[PDB]
Amino acid sequence: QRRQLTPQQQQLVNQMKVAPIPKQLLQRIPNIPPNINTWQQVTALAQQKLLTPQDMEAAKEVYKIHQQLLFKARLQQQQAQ
Amino acid sequence: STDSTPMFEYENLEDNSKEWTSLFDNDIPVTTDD
């Protein structure tokens, strides 16, 4: 069957499954009922219909910023080794 | 001075953001026919 998977994209999108929201991003979405940082458990907020339209617009930035931070965290500008 | 190229290759702005906004509706797919 059909199956598309670019090595560069796969590594970024497949890893977003198990990725906890950093404290830097948590400040954008305060008072979270689950209190969990992993996206898999955080997505439940929208599934439980707890996330209001006003929260939706805020979550968009969080996910986007997280994707960007993950890229830099992989490269690392500071190497102690 | 520090010489670097601001133009990248894979680091391009794609318009396939749909897959990221659909996560607010669907979590785990029941099939992978993509």
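Throughout, chain B uses Swiss-Prot numbering, with the displayed residues spanning 101-134 in order.
Looking at the header, which is where the method is noted, we find solution NMR.
Cβ coordinates come from backbone N, Cα and C, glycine included.
Pulled from Swiss-Prot, these are the features on record:
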type    : residues        : note
MUTAGEN : B:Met107 to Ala : Reduces transcriptional activation activity; when associated with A-97; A-98; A-110; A-113; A-120; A-123 and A-124
MUTAGEN : B:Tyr110 to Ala : Reduces transcriptional activation activity; when associated with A-97; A-98; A-107; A-113; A-120; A-123 and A-124
MUTAGEN : B:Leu113 to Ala : Reduces transcriptional activation activity; when associated with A-97; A-98; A-107; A-110; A-120; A-123 and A-124
VARIANT : B:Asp125 to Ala : In strain: CLIB 556 haplotype Ha1
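Checking the recorded positions B:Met107, B:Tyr110, B:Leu113, B:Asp125 against chain A with a Cβ-Cβ cut-off under 8 Å leaves B:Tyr110, B:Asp125. Cα separation, B:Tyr110 (mutagenesis position) to B:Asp125 (variant position), rounded: 28 Å.
Taking the C-alpha positions, the distance from B:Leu113 (mutagenesis position) to B:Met107 (mutagenesis position) comes to 12 Å.
B:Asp125 (variant position) has a Cβ environment of 9 other Cβ atoms inside 10 Å.
Reduced to three states, the DSSP call for B:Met107 (mutagenesis position) is coil.
On the backbone, the CA of B:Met107 (mutagenesis position) and the CA of B:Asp125 (variant position) stand 35 Å apart. For the recorded site, B:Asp125 (variant position), the DSSP three-state label reads coil.
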